Number of protein chains: 2
Amino acid sequence: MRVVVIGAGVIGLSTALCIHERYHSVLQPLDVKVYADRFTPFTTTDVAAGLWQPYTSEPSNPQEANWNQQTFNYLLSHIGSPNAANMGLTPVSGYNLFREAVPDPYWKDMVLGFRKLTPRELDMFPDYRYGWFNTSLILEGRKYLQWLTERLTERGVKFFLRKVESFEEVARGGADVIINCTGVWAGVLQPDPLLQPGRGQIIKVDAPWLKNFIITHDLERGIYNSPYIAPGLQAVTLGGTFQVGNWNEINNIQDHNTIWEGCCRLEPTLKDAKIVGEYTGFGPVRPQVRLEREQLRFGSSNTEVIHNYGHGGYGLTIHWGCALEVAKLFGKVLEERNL
Amino acid sequence: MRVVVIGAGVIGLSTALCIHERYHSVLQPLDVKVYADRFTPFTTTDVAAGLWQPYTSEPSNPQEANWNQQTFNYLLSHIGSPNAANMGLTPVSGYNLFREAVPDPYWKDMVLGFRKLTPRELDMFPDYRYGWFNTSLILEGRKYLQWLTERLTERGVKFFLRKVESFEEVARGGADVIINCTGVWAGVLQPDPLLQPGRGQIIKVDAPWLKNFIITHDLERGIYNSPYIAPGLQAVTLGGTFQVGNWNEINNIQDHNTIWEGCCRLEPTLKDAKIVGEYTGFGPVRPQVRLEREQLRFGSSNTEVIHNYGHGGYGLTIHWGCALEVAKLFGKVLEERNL
Ligand SMILES: Cc1cc2nc3c(=O)[nH]c(=O)nc-3n(C[C@H](O)[C@H](O)[C@H](O)COP(=O)(O)OP(=O)(O)OC[C@H]3O[C@@H](n4cnc5c(N)ncnc54)[C@H](O)[C@@H]3O)c2cc1C
Ligand SMILES: Cc1cc2nc3c(=O)[nH]c(=O)nc-3n(C[C@H](O)[C@H](O)[C@H](O)COP(=O)(O)OP(=O)(O)OC[C@H]3O[C@@H](n4cnc5c(N)ncnc54)[C@H](O)[C@@H]3O)c2cc1C
Ligand SMILES: N[C@@H](c1ccccc1)c1ccc(Cl)cc1
C-alpha cells in the first residue's frame, strides 16, 4: 500500500509508528509517508507540559477511559528501561488543589499512590481547602517527538514538509489510505464546527529546585484556567489560561500577568526563576475524539480515510490508545483488500 | 562576653546565629568570633546531599528525636517564604527501599504523607520487596552555609581562618565561652574514643530529570552502605559508602564503581548523566551526640566550653535543635554570673 499520515504532532507520529510496528515485514513491505506543515519543535505538542492526568469527572465516551489506561500502562512499562528519559519520560509526584471537597476521579487507582491531602499539607496552600496527592508521569512533548521521529526513521518512514490543501489532492497524489492527524486544523480539510480551538499560554522558567507538580482547579472557570506548575526534564512549565474558540496565536500580556501572578502566589520562590520563553498552543478541543473510518470518492479516485483528531487537552495522556485503535481500523481495511 | 565558636560547618554556624539571635539585645558587650580551618565549600557539611531523614532505627536518646522534630518544624516554617531556595531549602518526595519488611520509623508522622509502598510501586524496584514513600526537605549544605555566613556577617560576627591547637590557647586569648563544633576532628582538642570517622564517597552528576530521592537499605551492610540517589538544587548526589574508621580522604577506584554500578541498577537512565565531580568526606560518627557544658581552667583563666559534635550522618537533619539547646546552656552560664 501507499500510506500517508497528515500531521507530525504526538497524534500523527505515534499513530504512524503504531501501524508500522504491527503491519510491516521484509516479505510484506509497507510505504508510510508523513505529510506536515509544522514539525517539532513547532507543534502544539511541543508546547504541552506532558503530565499524565485525565479530567476530574467521568468521560462521555467510555472507550476514552480505556485509551487513557492503555497509554499509562504502555508508558509505565518503559519506566526503568535505560531510555525512558530519552523518550521524555520521567516520574513525578504532585498536588491537585481545590476550593471545595470533590469526588474522587476515575483514574485514582490508575496512578501511583493516590490519596487525599492532610491538614498540614493544606496549610502549605492557604487559598485551598481540599486536594489530592499522587505520583504519575511526565511525557515531555518536545522529547517524545524527537524520539518518535528517530524510531520512525530507522524503519524507513520518509518525511515531507507540505501544507495539504484538501484530501482530494492527496488522493490524486496516489494514496490508498490517508491517516488524518491534524488536531485543531482538521476543520479546514473538511468542516466540523464541533471542533473549537483551545488557546493556552505557558511560561517556561529555570526553577530546577521545583520537583513536584501543583495543579489548581476553579470549577467555574474550567480545565486549565487556574494556575499549574509542572517540572519538566530541563525546565519548568507555568500555565493557567485556556480560552476556547480564541484563535489568536500571539503571546499576550494579560495571560502573562495571570500565569505569573497566580503561579508566584503558589510557589513564591519563583521571583528568582529566570524566564526562558513564553509560548502559545491550540488544543484540539472537541466533545469527543473523532476516531473513525470514512470512505471518499474524489471524482476519479476512491480513497480510504481514518481520522484521529480532537484530543483537546489530553492528547499525550491518551495518544497510544488512539494510536492502537487506528491500526485496528487499518487492519479491517486490509481484510477487505486481500493482503 | 567574648565567644569563640570553633567550626564553620552547619553545626558551628547554626549554633552561632542561634546564640547571637537569642542574646545581642540583652547583653551589652556580646562579641562572637568564628575560628575555623575550613569554610564552605571545604566542610563535611558541603558533602551532604542535604536530606532531612533520621536513622531508620529508634533514637539513641529521647532528646535527639525532639531535636530532629524541632529542626523539621523550623525548616517547614520557611516553606512558603520567597527566600526558601536561597537558603538551600526546597521540598522533595521519595522512596526508601528494603530487602525485607521492617517497622515504621519514629519520624513517620514528622514528615509529610508517609506510607507503605504498594505492589505496583515495588515492581518499579525489582531488587526490593518493601519500602516507604514520603515528602521531606532538601537543605543543601553548600547553599545553607552560604546563607548562614551572610546572616552572621549582617549581624557583625567576625570569621577567622585558623587552626585551634588547643582549648588552652583560645582561653588565654580572651575567651569567656568556647563553643566546640569541630565535628569529626574534635578528638584533636580533647580525646574521644567514641567519635570516629564515617567516610563517605559521593558522585555529583548532572541529571535534572530525577525528581525523587531513592534510598536503599541492606541491614547486613549497615546504614548508607547501599546505593542512594539524592536530587539537589543544581545536581544529583549518588553515593552509598559510610565506612566507619577509614580516614583516607583520597577518592578510591573501588568505591566509585560500587556507587556507580549500584546507582545505575537503581535508575538506569544514569547511563547518560554527565559526571560533574567526585568527593569524599567524614561524618562525625559517635554512639550519641556530645552536647554538654564543661568548665576548664588553665592557670588563672577559667573558661566555659560547650561541646556540640558527633551528629554522624544526620547533622543537617538535627542541626537546629542542638543549636537551640546550646543557646539554652549559654543561657545558664549567663545567669551564673548575673547577665
Ligand atoms: C498549554 C497546553 C498544555 C497542554 N498540556 C497537556 C498535558 O499536560 N497533557 C496532555 O495529555 N495534553 C496536553 N495538551 C494537549 C496537547 O497539546 C494536544 O492534545 C496534542 O498535542 C495534540 O496533538 P496533535 O497531533 O493532534 O496536534 P498538533 O500537535 O498541533 O499536531 C498537528 C499536526 O498536523 C499538522 N497539520 C495541521 N493542519 C494541516 C494541513 N492543513 N496540512 C498539513 N498538515 C497539517 C500540523 O502542522 C502538525 O504537524 C496541552 C495543550 C496546551 C495548549
Ligand atoms: C557523604 C555524606 C552525606 C551526608 N548526607 C547527609 C544528609 O543527607 N543529611 C544530613 O542531615 N546529614 C548528612 N551528613 C552528615 C553531615 O555532613 C554532618 O553531620 C555535618 O556536616 C556535621 O557538621 P559539623 O559542623 O559537625 O562538621 P563539619 O561540617 O565538618 O564542620 C566542622 C568545622 O570545624 C572546623 N574544625 C575542626 N577542627 C578544627 C580545629 N582544630 N581548628 C579549627 N577549626 C576546626 C572545620 O574546619 C569545620 O569548619 C552526610 C555526611 C556525609 C559524609
Ligand atoms: N543520612 C544521609 C547519609 C548518607 C551517606 C553517608 C552519610 C549520611 C543521607 C543522604 C542522602 C540521602 Cl538520599 C539519605 C540519607
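If you go along the chain as it appears here, the first residue is 1 and each next one adds 1.
Backbone N, Cα and C define each Cβ position, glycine as well.
Pulled from Swiss-Prot, these are the features on record:
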type	residues	note
MUTAGEN	A:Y55 to F	No effect
MUTAGEN	A:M110 to L	No effect
MUTAGEN	A:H217 to L	No effect
MUTAGEN	A:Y224 to G	Decreases activity on D-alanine, D-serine, D-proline, and D-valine
MUTAGEN	A:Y228 to L	Abolishes D-amino acid oxidase activity. Gains amine oxidase activity; when associated with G-283
MUTAGEN	A:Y228 to F	Reduces activity
MUTAGEN	A:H307 to L	Reduces activity
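Here is what falls inside 10 Å of the CA of A:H217 (mutagenesis position) among the mutagenesis positions A:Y55, A:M110, A:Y228: A:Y228. Cα of A:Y228 (mutagenesis position) to Cα of A:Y55 (mutagenesis position): a span of 14 Å. A:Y224 (mutagenesis position) sits 21 Å from A:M110 (mutagenesis position), counting Cα to Cα. Shown in sequence order, A:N180, A:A186, A:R290, A:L291, A:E292, A:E294 are the residues of the chain, 6+ apart in sequence, with a C-beta less than 8 angstroms from the C-beta of A:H307 (mutagenesis position). Counting in whole angstrom, A:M110 (mutagenesis position) lies 13 from A:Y55 (mutagenesis position) by their C-alpha atoms.
All protein chains considered, the CB of A:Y228 (mutagenesis position) has 25 other CB atoms within 10 Å. With the fewest other Cβ atoms inside 10 Å of its Cβ, the least crowded of the mutagenesis positions A:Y55, A:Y224 in this structure is A:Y55.
Listed in sequence order, the mutagenesis positions among A:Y55, A:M110, A:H217, A:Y224, A:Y228, A:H307 whose CB lies under 6 angstroms from an atom of ligand 3 come out as none at all. Counting every protein chain shown, the Cβ of A:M110 (mutagenesis position) has 20 other Cβ atoms within 10 Å.
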